[PDB]
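This report concerns only the one structure given below.
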There are 2 protein chains.
Amino acid sequence: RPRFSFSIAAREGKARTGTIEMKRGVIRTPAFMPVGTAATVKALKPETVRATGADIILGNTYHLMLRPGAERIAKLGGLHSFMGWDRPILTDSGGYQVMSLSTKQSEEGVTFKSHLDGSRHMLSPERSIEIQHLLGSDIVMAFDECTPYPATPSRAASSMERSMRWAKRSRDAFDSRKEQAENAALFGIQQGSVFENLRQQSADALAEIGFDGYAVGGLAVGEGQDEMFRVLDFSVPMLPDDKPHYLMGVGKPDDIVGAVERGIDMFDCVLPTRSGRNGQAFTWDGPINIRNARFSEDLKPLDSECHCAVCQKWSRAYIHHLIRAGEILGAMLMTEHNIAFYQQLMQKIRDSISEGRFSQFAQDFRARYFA
Amino acid sequence: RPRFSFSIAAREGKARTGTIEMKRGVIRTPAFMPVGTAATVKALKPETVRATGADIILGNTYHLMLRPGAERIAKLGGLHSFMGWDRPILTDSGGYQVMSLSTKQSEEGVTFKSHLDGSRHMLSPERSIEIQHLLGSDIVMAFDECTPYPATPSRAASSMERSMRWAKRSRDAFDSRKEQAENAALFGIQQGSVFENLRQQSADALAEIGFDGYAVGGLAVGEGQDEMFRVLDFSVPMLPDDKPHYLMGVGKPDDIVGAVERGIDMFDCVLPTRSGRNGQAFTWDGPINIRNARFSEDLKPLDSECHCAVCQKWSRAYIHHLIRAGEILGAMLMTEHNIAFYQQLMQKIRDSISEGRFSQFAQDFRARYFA
Ligand SMILES: N=C(N)NOCC[C@H](N)C(=O)O
Ligand SMILES: N=C(N)NOCC[C@H](N)C(=O)O
Ligand SMILES: [Zn+2]
Ligand SMILES: [Zn+2]
């Protein structure tokens, strides 16, 4: 099987659909990656994650380096063996969580205090890559410096420039590890805040280094959908067309559809899992709050067109009861349904692009979802 | 299919093994019933409960009458449909929880305040039977008055006598409901605390009324194993031999083995589910606390002879991590393993009795479990 082979089977406007072939499996694009931060997609066995249609999941360098620890995971046989997921895993590099959850920053990297116990740790391009090697992930993210929003052009520029130096260091560290270079892929992260000239400079620097894929970083950090879409409008075309484009930490269903319309191939977000546990279910007519009294005697499934196992077997009324009672099975069923909904959305996106009817799909989807 | 047909296939001493045939399935005895108090066996889908080997689960009249409500469950199609478990369900009558979790007691019944919101409710033999009819349970428990431990002989006698009057009222209420009388079974509950003469009077009263099965009530309420076993020694032989004998709210694996040696056919307890969520796993070498540091790098499964799906797929080290991190999947995996362990114990009990080697099994089991 190939290390990394991206094929585009069809286009419609800026939208693309295709496949990434890797040693542990094929990833159908556009793809949604369930988030499995602490070596679990919360409340789901791996087999259930797969049954929803997911091809790849996300793990987090920052959380796993603290608990259970990267060298421990490697000693236990790697992340895939540890958690029982044998398909591809993408790991974020830690650079965002170190800033959001922990700190001393310099050109070498970041030192920080753990949010679990205040112990001191270090991340750097070289250490992030080494941790991801120890975990055994299939798609490795370059280590970046995250730019707060809003930022002055000058602060966004200096942060982007450091990120680009760290991208080169990440490339070199990855290429020095034969096992990683032979079996994994490395993605670079474009920065530059909302500024077109900086996004261009960042894209140029990343392409000069060369990566297997390119993430648009620094968005979905408080700017709102209109601004995110404006930035994607000019930023995605700057990236190499022939490699996957990954929008990190996005998003709501309508964010996904609009980002695909702008050339994004891959997504991750905690929304389906987190909001499932908190009682929000996604439906083709928009989200519902299952705890609401209107569902107490509703025998319909969460969504009456959903193909998932939850909607084949249990009612809104039952799941309403479970969530109100604090029952673990409520979190399990809501999470399975939401991840399945996201995967069915991605499938409809892929099919509509392949069939040359994605523009109509997006319009039909919005009209109903927001009615 | 029969409403209720109990067959004893084999005996060894006072131990029996056999089957209870009911309309929704066969119950192999001795049987362990996972507890599904609030219309869920905590952290398990019904299909997973079945996959562990369980033939029947327990629901609770007290909890379900408060949330979601008995008439609501009936309007939604009954408890089996509501929760997605299509095999037999036994429901306790509410008489113990009303005293332990809520109260005004009289000959008519009990009035009490809900533990959820302080609202006022009533239970009586007639209302308990009606609630169990609305739920649709397959085995209905008579409504009893629970005797605290310790109790004077005179207080135990007056409580037992009231329970026997309530047993007759339960019988009559059940027999007045054609649907229930045709499709469900009714069990009576022996009382009398630790006193042989009262246990005899209680057994005689229950047999005169006539029930499909007989529970030994009022034990495992603080008296300890030695005293519980002493009382079982004389109490079980007083019950009709040709009907199932049910020990309610028991227990640890060694409690089960000793109770089977004394003629008990059926058990329920929250221990495997509750202690699973709290990090205690049952093994053939005794319980382990999976959170203990000694398991942090242990690649063995929870138990290296267990047949369950958890022990085929995940290590102690992984489950240790999950429970320490507060992850729902930890509770799911620990609970599945513990319920599977209990079912494998019951299977070994059944096979050993059938094969005339239960005495040796019990000795071998204890020697290892307590080594
Ligand atoms: N930047 C890193 N390493 N992770 O991404 C975090 C998600 C955020 N939306 C972003 O795109 O930055
Ligand atoms: N008594 C009723 N209704 N429920 O049983 C509660 C369990 C307790 N061990 C008992 O045997 O009483
Ligand atoms: Zn669904
Ligand atoms: Zn097991």
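Numbering of chain A is taken from Swiss-Prot, so the residues present carry the numbers 11-112, 115-383, in order.
Cβ atoms are placed via backbone N, Cα and C, with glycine included.
Residues annotated as active site, proton acceptor in Swiss-Prot, with sequence analysis given as evidence: A:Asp102. The Cβ of A:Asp102 (active site, proton acceptor) lies under 8 Å from the Cβ of A:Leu68, A:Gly69, A:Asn70, A:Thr71, A:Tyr72, A:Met153, A:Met260, each of which sits 6+ residues away along the same chain.
Other C-beta atoms found within 10 angstroms of the C-beta of A:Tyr106 (substrate binding site) number 22, with every protein chain shown included. Residues or ranges marked as substrate binding site by Swiss-Prot: A:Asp102, A:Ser103, A:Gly104, A:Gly105, A:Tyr106, A:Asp156, A:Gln203, A:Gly230.
Looking at Swiss-Prot, you'll find the mutagenesis A:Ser103 to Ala noted as follows: Strongly reduces activity. Taking the Cβ of A:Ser103 (mutagenesis position) as centre and 10 Å as the limit, one finds 25 other Cβ atoms among all the protein chains shown.
DSSP assigns A:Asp156 (mutagenesis position) to coil in the three-state reduction, outside any helix or strand. Taking Cβ-Cβ distances under 8 Å and a sequence gap of 6 or more within the same chain, the neighbours of A:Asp156 (mutagenesis position) are A:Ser103, A:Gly105, A:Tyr106, A:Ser175, A:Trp178, A:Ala179, A:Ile201, A:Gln203, A:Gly229. A mutagenesis experiment is reported in Swiss-Prot for this position, A:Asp156 to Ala, and the note states: Abolishes catalytic activity.
Its Cβ placed at the centre, A:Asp280 (mutagenesis position) has 22 other Cβ atoms within 10 Å. For the mutagenesis experiment A:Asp280 to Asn, the note given by Swiss-Prot reads: Abolishes catalytic activity.
In the three-state DSSP classification, A:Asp280 (mutagenesis position) falls within a strand. As annotated by Swiss-Prot, active site, nucleophile applies to A:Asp280.
Taken from Swiss-Prot, the feature Zn(2+) binding site applies to A:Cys318, A:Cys320, A:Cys323, A:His349. In sequence order, A:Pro313, A:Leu314, A:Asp315, A:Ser316, A:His349 constitute the residues six or more apart from A:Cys323 (Zn(2+) binding site) in its chain with CB-CB distances below 8 Å. In the three-state DSSP scheme, A:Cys323 (Zn(2+) binding site) is classed as helix.
Cβ neighbours within 10 Å of A:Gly105 (substrate binding site), excluding its own Cβ and spanning all shown chains: 26. Using CA atoms as reference points, the binding-site residues A:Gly104, A:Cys318, A:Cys320 were checked against A:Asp280 (mutagenesis position), and the closest is A:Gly104. Each residue contributes its Cα atom, and for A:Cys320 (Zn(2+) binding site) and A:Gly104 (substrate binding site) these two points are 33 Å apart. The most densely surrounded of the binding-site residues A:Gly104, A:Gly230, judged by C-beta neighbours within 10 angstroms, is A:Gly230. Each of the binding-site residues A:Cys318, A:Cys320 was assessed for Cβ neighbours inside 10 Å, and the highest tally belongs to A:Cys320. A:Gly105 (substrate binding site) carries a helical DSSP state (H, G or I).
Spanning 2 unmodelled residues, the gap from A:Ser112 to A:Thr115 amounts to 7 Å when taken between Cα atoms.
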